[PDB]
Each structure stands twice: as C-alpha cells, then as structure tokens.
Amino acid sequence: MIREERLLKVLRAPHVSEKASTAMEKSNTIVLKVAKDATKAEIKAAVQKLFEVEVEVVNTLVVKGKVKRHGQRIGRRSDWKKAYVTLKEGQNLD
Amino acid sequence: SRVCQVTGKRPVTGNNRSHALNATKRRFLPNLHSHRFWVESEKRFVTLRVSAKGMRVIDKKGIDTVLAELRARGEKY
Amino acid sequence: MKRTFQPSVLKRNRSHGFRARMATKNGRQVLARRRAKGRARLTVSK
Amino acid sequence: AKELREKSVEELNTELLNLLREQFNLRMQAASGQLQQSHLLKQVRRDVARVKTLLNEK
Amino acid sequence: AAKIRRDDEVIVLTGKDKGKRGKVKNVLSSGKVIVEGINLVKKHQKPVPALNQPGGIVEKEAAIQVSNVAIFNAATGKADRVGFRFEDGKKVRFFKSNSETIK
RNA sequence: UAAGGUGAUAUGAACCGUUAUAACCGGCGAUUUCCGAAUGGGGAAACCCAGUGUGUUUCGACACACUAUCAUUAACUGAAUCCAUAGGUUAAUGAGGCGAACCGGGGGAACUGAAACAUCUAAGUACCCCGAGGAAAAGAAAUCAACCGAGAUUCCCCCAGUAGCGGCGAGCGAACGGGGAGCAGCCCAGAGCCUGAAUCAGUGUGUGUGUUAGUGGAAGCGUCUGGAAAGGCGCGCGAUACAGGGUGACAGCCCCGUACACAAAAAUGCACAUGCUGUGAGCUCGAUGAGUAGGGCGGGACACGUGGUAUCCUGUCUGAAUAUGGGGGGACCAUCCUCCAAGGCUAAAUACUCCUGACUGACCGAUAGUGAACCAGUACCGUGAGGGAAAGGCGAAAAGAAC
RNA sequence: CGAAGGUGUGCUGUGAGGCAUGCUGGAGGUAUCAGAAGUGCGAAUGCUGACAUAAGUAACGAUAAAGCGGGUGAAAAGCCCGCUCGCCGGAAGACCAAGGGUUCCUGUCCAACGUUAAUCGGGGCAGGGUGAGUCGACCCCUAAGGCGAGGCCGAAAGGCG
Ligand SMILES: [Mg+2]
Ligand SMILES: [Mg+2]
Ligand SMILES: [Mg+2]
Ligand SMILES: [Mg+2]
Ligand SMILES: [Mg+2]
Ligand SMILES: [Mg+2]
Ligand SMILES: [Mg+2]
Ligand SMILES: [Mg+2]
Ligand SMILES: [Mg+2]
Ligand SMILES: [Mg+2]
Ligand SMILES: [Mg+2]
Ligand SMILES: [Mg+2]
Ligand SMILES: [Mg+2]
Ligand SMILES: [Mg+2]
Ligand SMILES: [Mg+2]
Ligand SMILES: [Mg+2]
Ligand SMILES: [Mg+2]
Ligand SMILES: [Mg+2]
Ligand SMILES: [Mg+2]
Ligand SMILES: [Mg+2]
Ligand SMILES: [Mg+2]
Ligand SMILES: [Mg+2]
Ligand SMILES: [Mg+2]
Ligand SMILES: [Mg+2]
Ligand SMILES: [Mg+2]
Ligand SMILES: [Mg+2]
Ligand SMILES: [Mg+2]
Ligand SMILES: [Mg+2]
Ligand SMILES: [Mg+2]
Ligand SMILES: [Mg+2]
Ligand SMILES: [Mg+2]
Ligand SMILES: [Mg+2]
Ligand SMILES: [Mg+2]
Ligand SMILES: [Mg+2]
Ligand SMILES: [Mg+2]
Ligand SMILES: [Mg+2]
Ligand SMILES: [Mg+2]
Ligand SMILES: [Mg+2]
Ligand SMILES: [Mg+2]
Ligand SMILES: [Mg+2]
Ligand SMILES: [Mg+2]
Ligand SMILES: [Mg+2]
Ligand SMILES: [Mg+2]
Ligand SMILES: [Mg+2]
Ligand SMILES: [Mg+2]
Ligand SMILES: [Mg+2]
Ligand SMILES: [Mg+2]
Ligand SMILES: [Mg+2]
Ligand SMILES: [Mg+2]
Ligand SMILES: [Mg+2]
Ligand SMILES: [Mg+2]
Ligand SMILES: [Mg+2]
Ligand SMILES: [Mg+2]
Ligand SMILES: [Mg+2]
Ligand SMILES: [Mg+2]
Ligand SMILES: [Mg+2]
Ligand SMILES: [Mg+2]
Ligand SMILES: [Mg+2]
Ligand SMILES: [Mg+2]
C-alpha cells in the first residue's frame with residue numbers, strides 16, 4: 001500500500017527526445033524524469049493511479065550530472081533519475 | 001594502574017643524582033601487593049591491590065571501615 | 001618506470017578516511033586543525 | 001485566519017489533496033512548453049505550507 | 001518615511017536641467033527616481049530577432065538622485081522641503097514653509 | 001513600518017500590493033531530509049542491513065515510535081553452594097561531543113649561555129593529557145613580627161637587583177616592612193532547651209530600569225566661471241543639532257542622520273517586597289580532625305645547588321602526648337613571644353576575547369595592511385599531515401558606440 | 001580661470017636641492033615655526049613583476065610511407081569520399097577488472113590548446129545518451145588482519161585481548 005502524497009510528489013516531469021518518441025511509437029513506452037527516492041513499485045502505482053493507465057514493468061536509470069563552466073567558475077548539475085514505463089497494449093497517453 | 005585503593009598512592013617522578021650531580025629522570029613506585037582480606041560481615045574474602053602502608057591502615061582501623069570509605073569514594077572491590 | 005603513486009580507492013579510504021580519523025585520537029586533532037583553518041575538503045572521501 | 005483555521009481537519013486534508021493535485025498538474029504543464037503563468041506554483045506551494053502548518057497547530 | 005513618492009510633482013534643483021518641472025514615474029531603492037522628460041539620454045538600441053525589435057536611436061529617461069529634486073509648492077510656485085506630522089493618529093507630510101498639508 | 005516589492009552576479013518573463021494578512025524588521029512559535037558525539041547493528045561519511053510495538057491495508061504491504069555504551073538508584077528472576085553474593089532483564093536520572101584565549105593539576109626536553117662542557121642555566125619554558133568555571137586557584141592563621149605590635153586571601157608600586165644561592169663562574173634572586181585597589185566571615189566533627197526564629201536561595205507576582213523592531217527631528221536665495229556648483233562674489237537664518245556620510249568640483253540650512261524629546265503587543269536580564277515548597281537561628285554544656293605530626297634512607301619544591309641549612313609534600317621503614325599538650329620564631333639548647341595542623345565553603349580588587357554594539361588612532365593605503373579589500377585557506381602541489389598564491393579603480397549617470 | 005603626479009625648458013645655491021613655467025593629467029595639496037619617524041639603495045649568487053640578450057638559432061618528440069582524383073570552405077598535403085603504397089597482426093586486434101569521471105553521439109564555433117595551418121580533434125557552446133529476478137556490486141560465510149561489551153595492564157592518553 002502506498003499513500004497518495006508520495007504518488008503525487010514522486011513524479012517530476014516527462015522526457016522529450018528522439019529516442020523517447022521512437023520508444024513510444026514502436027514499443028508503447030514512455031520516459032519520465034522522476035525523483036531520487038523513487039522506486040519501481042512507487043512509479044508504477046503513481047502511473048496507474050494518476051494517469052489511470054495499466055503498467056507491467058518499469059526500467060529506471062540514474063543520470064550523472066555534467067560539469068560545466070559559467071564564465072570561469074565550475075558547476076556540476078544535479079543527478080536526476082530517468083524511468084522507462086512500459087504501458088500495456090491498448091492503453092495510450094500523451 | 002599501580003594505585004593504592006586505600007591510600008590513593010600512585011607512582012611519582014623524581015631524579016637519580018650521582019656523585020657528580022648528574023640528574024636522570026626516574027620513577028618512584030609503591031610497594032603494591034595483591035592480598036585477600038577476610039570480611040566477617042559478608043563472610044567472604046575480598047581481593048585488594050594495596051601497599052604495606054595500606055595494610056597497616058587496615059590493621060589499625062579495620063576492614064569494614066575501609067570498605068565503607070571505598071564505597072563512599074566510588075571504588076569497586 | 002613504476003612511479004610511487006598507484007591509486008586505489010579502497011586503500012586510500014581505509015587510511016586517509018574520516019571514519020579512520022575518528023579513531024586514532026590524534027586524527028581528531030588533524031580534523032580540528034583543518035576545520036579551524038577553513039578547509040573545503042577535510043579528507044579525500046568523496 | 002486565512003479562512004482555514006475555522007475549518008476542520010478532514011476539510012484541511014481534502015484541501016491538501018486537491019492542492020497537491022493542482023501542483024502536480026501545474027508541474028506537468030510547465031514541463032512542456034505550454035504553461036505561461038508561473039506564479040501559480042509559488043501560490044499553491046505557499047498554500048500547502050499554510051495548511052500543513054495549520055494541521056500541526058491543530 | 002519617504003518624502004518623495006511616485007505620484008508627486010517635483011522640480012529639479014541641480015543638474016543640466018535645473019528649474020524644469022515634471023511628474024516622477026517610479027522610485028528605486030538606490031536613492032534614484034525617474035521623472036517625466038527630464039534626464040533624456042540618446043541610448044543606442046540594437047535590434048534583436050526576438051520581439052522583432054527594429055532598433056534605432058531611442059530617447060529614454062535617466063535616473064536622477066533624490067537629493068537633486070524636491071517637492072514643488074504650487075501655492076507659491078517655489079520649491080519646498082517635506083516634513084512629517086501626525087493627524088487623526090496617522091503620519092502625513094507637510095511643507096516646511098507655510099505648513100500646508102500635502103493633498 | 002510602509003508604497004513600493006518577488007536576495008546578489010542579472011538583465012528578463014510571470015505576478016503581489018498602494019491605507020493595510022504586498023514586501024521589509026523584531027519577539028514568540030512549527031517543520032527542521034542524510035553524514036557527522038551519531039546513540040538500533042555495520043561501514044570505504046553523507047551508505048548498507050535490521051528487530052519490536054501500535055496503527056492503515058483496494059492483501060502489493062505501507063506509516064510512525066522505540067531499540068548504543070557508562071555511572072547512580074528501584075523492583076523481579078538469580079549459578080558454582082543450601083540461606084547469600086557474583087551475574088542477567090526492565091524503568092528513571094546525568095554526562096559522553098565541539099570551542100580562540102585565561103586557570104588548576106598529572107608528565108616534561110634540547111638547540112643556546114657559561115666564549116669548550118658534564119654541576120647550573122636555558123625552564124618547570126615549548127609541547128602532551130585531564131578537569132572546571134566566567135573568571136579559575138587560593139583564602140580566615142599551629143601567619144608574621146619582636147618583648148612594641150599587625151591581624152584572612154588576591155593584585156600594583158617601593159623595599160632591591162639589597163640580603164642571599166651559585167664549577168661563589170655564567171647566572172638565579174628574595175623576604176621584613178611601607179604606601180595603594182578591594183573587603184564578610186563561617187560551618188561539621190554533639191547533646192539538651194527555647195521553636196520554626198535571621199538565613200542561603202533554584203521560589204510565584206508586581207513595581208522601576210534596560211536589551212531584543214522603532215517616531216519626530218530646526219534653518220537659503222540671486223549671479224559668475226564652469227559638462228555639472230557644494231566653489232567665488234553678495235545678501236539671510238537655525239544651532240542643548242557645524243559628529244559623520246552621500247548627492248555631477250569643497251554643502252550647517254539637498255538627503256540620510258546628529259544634539260534633544262519619546263515609544264513595546266511578546267520573551268528576557270538587573271534591584272525591592274511578597275503566602276511560597278526545605279533551610280536552621282539563639283542560649284547552656286561538652287569535644288577539638290592518628291598510621292597524623294616527627295625520625296631514618298635515597299629526590300623534588302621554597303631566591304637556597306646538603307652546605308653548619310632552618311620550613312612544606314611524600315616513594316619506603318618505623319613511629320606519640322593528644323590542653324598540664326603541641327607547632328613556629330633559618331643548625332641547635334634554655335628563657336620568652338605567638339598560634340592550635342592532621343575536615344571543609346566563601347564574592348571584590350586580578351588574567352583573556354572565537355564572537356556583539358558604539359567610538360578613536362602623529363596605523364597601512366593593493367609588492368603595504370590579516371595569507372586572503374576581488375566567489376581565499378580558493379586555484380594549485382604533495383598519497384598525508386601540511387604547504388599555499390597571484391589578481392582591486394571606465395564614466396557623475398551605461399547614456400557600454402543605433403547606422 | 002586647473003591640485004597631486006608625469007614629461008621638458010629656464011634661473012639659482014659650495015652642496016644634498018629649490019623656484020618659475022610650456023604640455024599631458026583632472027581633485028586634492030599645503031606656507032612659516034615645532035614635534036614623531038616603516039625617512040633617502042647599486043650591489044647582499046637580495047625578493048616580486050615586467051622586458052632584452054644569445055635568435056628568429058636549435059628543435060617541432062622512434063627512418064611503419066605515403067601518391068593522386070573529386071567535395072565543403074575566404075584559404076587544404078593535415079577535414080570528408082574514392083583509387084593505389086606501406087605497417088602491426090600472441091598486435092600497433094577485440095573484451096575487461098583497477099584507475100580516470102563525460103573524455104561517448106549529434107549540431108555548431110574557430111578567440112586560447114594541438115610543438116605549423118586547419119573547414120579537424122580527447123580544444124569552446126548547446127542538446128542527447130548509461131533500461132537487469134538471471135552480469136557485478138548489495139547480501140550469507142569466513143583467512144591474514146582491524147575494532148572490541150565486560151576483562152587484564154598502564155603516571156593521563158592508552159596497550160593487549
Ligand atoms: Mg524488463
Ligand atoms: Mg636537564
Ligand atoms: Mg529580485
Ligand atoms: Mg502586521
Ligand atoms: Mg516574523
Ligand atoms: Mg545508526
Ligand atoms: Mg555505531
Ligand atoms: Mg656554550
Ligand atoms: Mg629547573
Ligand atoms: Mg601580646
Ligand atoms: Mg630557575
Ligand atoms: Mg526618524
Ligand atoms: Mg532634518
Ligand atoms: Mg552658490
Ligand atoms: Mg572632478
Ligand atoms: Mg614527615
Ligand atoms: Mg611519615
Ligand atoms: Mg628534618
Ligand atoms: Mg611543622
Ligand atoms: Mg624549630
Ligand atoms: Mg633563632
Ligand atoms: Mg586540630
Ligand atoms: Mg582550618
Ligand atoms: Mg596583499
Ligand atoms: Mg597602484
Ligand atoms: Mg613527500
Ligand atoms: Mg593645465
Ligand atoms: Mg601626498
Ligand atoms: Mg611637478
Ligand atoms: Mg603639475
Ligand atoms: Mg604642516
Ligand atoms: Mg627604509
Ligand atoms: Mg632599484
Ligand atoms: Mg640585485
Ligand atoms: Mg630574437
Ligand atoms: Mg626556418
Ligand atoms: Mg648561432
Ligand atoms: Mg645552424
Ligand atoms: Mg633544424
Ligand atoms: Mg629538426
Ligand atoms: Mg611527430
Ligand atoms: Mg623528425
Ligand atoms: Mg588532395
Ligand atoms: Mg601528413
Ligand atoms: Mg607486413
Ligand atoms: Mg610475432
Ligand atoms: Mg586525471
Ligand atoms: Mg568537456
Ligand atoms: Mg569523439
Ligand atoms: Mg564535434
Ligand atoms: Mg585562422
Ligand atoms: Mg594552431
Ligand atoms: Mg606540447
Ligand atoms: Mg569536444
Ligand atoms: Mg539497474
Ligand atoms: Mg549471479
Ligand atoms: Mg578475527
Ligand atoms: Mg573496556
Ligand atoms: Mg585490540
């Protein structure tokens with residue numbers, strides 16, 4: 001059992017890319033940028049409740065922030081988390 | 001450490017001085033001996049790491065006298 | 001030509017690590033002398 | 001009073017839930033290039049802070 | 001606690017345009033104000049693709065120190081200095097000369 | 001308190017508010033992820049792995065709280081061994097860690113000087129460890145002094161670089177007493193009478209004065225040079241305000257302020273009284289801190305280096321009278337004088353500033369001044385302790401050069 | 001109606017120096033008399049910063065080797081494609097564990113880097129990319145070895161177990 005506050009606060013944003021579009025159009029899979037304390041059992045529940053869409057498995061990966069320079073000082077971006085949510089056949093969303 | 005439970009004596013520092021007044025650091029140690037004292041009140045022996053002066057103090061005052069002082073001080077016997 | 005520095009993260013953290021400097025009481029003095037100086041990196045732990 | 005101290009704990013919880021839903025919707029809309037008014041995020045976050053503080057006060 | 005506000009008529013004391021009158025537009029925290037058509041600068045504005053800005057030389061107002069301006073007393077046509085008093089339990093401004101409350 | 005605001009490089013977009021829940025400042029509060037004394041176990045710091053209990057449960061399981069060690073207590077069940085101890089479980093209480101300097105203790109050198117060097121000095125200095133407090137320690141005479149007397153302890157100035165110690169070499173260095181800051185003495189070692197007495201205070205309130213946001217705050221014009229006036233030339237005014245800073249060149253009267261007069265919803269410090277939980281007064285009588293003082297053997301501390309060396313402490317061995325008694329008065333004896341150790345508490349003068357507020361400097365002005373006036377203990381070097389920089393100024397206003 | 005300072009001229013005093021002024025400079029300087037010094041530099045293989053000399057000299061980093069035809073571009077021997085030559089091939093090939101931490105791909109750029117230029121690159125900017133019940137880490141168990149409840153010892157710290 002998972003509360004609703006966690007399901008509402010776990011998701012951060014969707015992800016826009018050519019690979020994400022190809023995955024959505026050829027394998028029924030969406031790409032979501034989520035938080036760090038997230039888990040597969042929580043992402044699946046959040047997608048099933050908020051979006052009312054069935055999910056079978058979730059593939060999550062962590063992204064390493066890049067080190068850039070704004071002028072002379074150096075700065076490392078935040079390490080965000082990416083999740084691949086595969087939708088069951090027959091369900092569509094955007 | 002080499003400490004008298006009764007009198008509180010601990011090793012001290014001094015100097016070895018020869019016939020030419022050469023001073024070398026040295027330590028003065030107590031004459032500690034582990035002895036078993038017979039306490040009649042609890043009908044059991046007790047082991048105490050004391051010196052000969054502590055033994056004379058025990059012989060002059062008594063064992064129950066010293067054990068009560070140890071309990072007041074917080075020492076374990 | 002084998003130089004003196006052959007890196008190893010585990011061996012580096014076992015010796016020059018915060019958990020090791022907490023023990024070996026003279027490591028607390030090392031940490032204090034860096035905190036008073038204002039070091040940005042007290043140890044090499046990442 | 002902010003018209004919320006006179007309410008009940010159940011009403012505050014329901015307001016908490018719908019404010020979180022609105023915050024999630026606004027975040028989803030801001031992630032894509034379609035949201036324009038960004039002050040709503042701060043407003044809803046401060047309202048959530050107010051209601052959560054009132055819950056602790058109760 | 002401010003003697004100059006965004007809806008007050010003021011006259012310039014010192015500068016290249018002393019003696020000119022106008023209405024201020026805004027008040028800044030750096031002790032500067034913008035007055036209508038007083039301190040004009042021929043700024044060179046470069047075009048940008050965004051907003052389809054064509055550019056061109058633009059006449060724009062410039063910031064002026066508050067100490068270089070003062071309230072204008074239309075009752076006598078002369079400049080005045082602002083003070084503070086209390087009326088009906090509320091702080092209000094008044095002129096140092098002839099003691100007339102600002103309306 | 002207020003008509004302007006959403007911190008800076010940093011402009012923008014999107015908004016709030018303009019007579020009072022916009023922002024801002026202060027007080028009281030809540031949330032306060034993880035590592036880190038870290039405290040549920042572990043650990044390559046910001047990581048891993050749990051148990052118990054209570055609550056939810058669309059049965060996928062989720063949420064919260066507790067669970068380290070030590071010491072002092074309370075209860076229960078406890079072994080060798082019968083009563084009884086050791087030991088084990090639970091609950092309550094307190095700390096443990098960090099910090100610039102000051103302090104008291106436990107340890108403790110050398111380079112140097114002596115023109116070498118070992119006694120000595122450097123020095124009980126540097127450094128290590130423990131402890132506690134805004135001060136700490138010490139503190140009420142078994143003290144000095146000299147037949148006259150002072151009366152706790154602490155700090156300053158003289159006594160004095162004198163008397164003294166010292167391979168009498170280098171060097172070390174008092175005390176008596178005087179003049180000053182400051183000031184209060186008590187309690188147990190034990191019983192009885194009066195009966196809750198002065199009394200320290202953590203105790204509860206109000207009163208007064210602050211501190212933590214703040215209010216009012218006087219008095220000027222013309223002309224000239226000049227990019228711009230505060231400058232010059234003239235005429236006026238305020239001042240319990242001509243301390244200071246800013247504003248286009250040097251402003252008492254342009255602005256912020258200043259002299260001065262006021263203000264607290266709420267917490268908090270400081271002085272007084274107040275039922276206030278316990279204190280224990282006052283009187284009579286009695287007692288007077290024993291393996292201690294002294295002594296022997298090998299050391300140290302007192303200006304004092306065993307020297308004729310007086311005095312304090314003990315590492316070891318012994319070792320009394322104890323009110324008719326004992327200690328001290330610089331080897332020691334006699335007389336005389338002074339004082340009652342072997343149990344404790346005690347503020348004020350006195351030492352210091354990591355940090356707060358105000359003010360000042362015949363202090364410095366970017367190779368100076370803190371290492372760092374600037375995104376500095378940063379970049380960088382070394383595995384690591386650690387070492388450690390360089391670098392400031394457009395213009396009054398970016399009006400930062402449309403084309 | 002032009003201060004300090006900078007750069008020249010003239011005059012003057014036995015001297016260290018002083019005075020006046022042209023130009024740049026654009027806001028402070030200071031008479032006389034006294035007082036206090038971080039008070040005068042050519043050296044110390046003095047310190048910091050800058051600039052010369054040797055000098056446009058050596059060198060441009062394994063003697064495995066390159067030639068040509070087209071393309072983009074302001075410009076090509078070095079960027080792209082194609083046809084030939086040569087080299088390693090128990091490697092000069094392909095996977096990894098250590099270690100490094102975006103250096104991986106695309107678009108774009110040519111100020112600084114590449115010991116030359118460069119349209120190129122591990123060089124600048126922006127964007128994207130790392131998907132595990134079966135791999136590893138996590139986890140069970142221990143070796144050497146560390147810590148170590150209590151415990152023993154130790155002037156404190158602490159040492160052993
Ligand atoms: Mg899968
Ligand atoms: Mg010595
Ligand atoms: Mg802002
Ligand atoms: Mg208010
Ligand atoms: Mg507040
Ligand atoms: Mg833990
Ligand atoms: Mg632990
Ligand atoms: Mg010598
Ligand atoms: Mg000595
Ligand atoms: Mg007498
Ligand atoms: Mg000495
Ligand atoms: Mg005011
Ligand atoms: Mg005023
Ligand atoms: Mg004038
Ligand atoms: Mg100027
Ligand atoms: Mg003795
Ligand atoms: Mg003795
Ligand atoms: Mg003697
Ligand atoms: Mg004596
Ligand atoms: Mg004597
Ligand atoms: Mg004598
Ligand atoms: Mg006595
Ligand atoms: Mg006494
Ligand atoms: Mg400097
Ligand atoms: Mg300079
Ligand atoms: Mg080294
Ligand atoms: Mg000139
Ligand atoms: Mg000068
Ligand atoms: Mg000159
Ligand atoms: Mg000049
Ligand atoms: Mg002068
Ligand atoms: Mg000099
Ligand atoms: Mg020179
Ligand atoms: Mg030189
Ligand atoms: Mg040359
Ligand atoms: Mg050549
Ligand atoms: Mg040559
Ligand atoms: Mg040649
Ligand atoms: Mg050559
Ligand atoms: Mg060559
Ligand atoms: Mg080459
Ligand atoms: Mg070659
Ligand atoms: Mg070609
Ligand atoms: Mg080539
Ligand atoms: Mg071949
Ligand atoms: Mg071969
Ligand atoms: Mg590297
Ligand atoms: Mg890069
Ligand atoms: Mg590449
Ligand atoms: Mg590229
Ligand atoms: Mg070029
Ligand atoms: Mg090049
Ligand atoms: Mg090179
Ligand atoms: Mg690149
Ligand atoms: Mg994975
Ligand atoms: Mg496997
Ligand atoms: Mg083992
Ligand atoms: Mg232990
Ligand atoms: Mg061990």
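Recorded method for this deposit: electron microscopy, 3.1 Å.
Positions of Cβ are set from backbone N, Cα and C atoms, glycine also.
According to DSSP, A:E18 (mutagenesis position) is assigned to a helical segment. Neighbours of A:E18 (mutagenesis position), defined as other CB atoms within 10 A of its CB across all chains, total 7. Under mutagenesis, Swiss-Prot gives A:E18 to Q with this note: Strongly reduces trigger factor binding.
Looking at Swiss-Prot, you'll find the mutagenesis A:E18 to A noted as follows: Binds normally to ribosomes; strongly reduces trigger factor binding.
Close to A:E52 (mutagenesis position) in the fold, though at least 6 residues off in sequence, lies no residue with a CB less than 8 Å from its CB. The mutagenesis experiment A:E52 to K is recorded by Swiss-Prot, whose note states: No effect on trigger factor binding.
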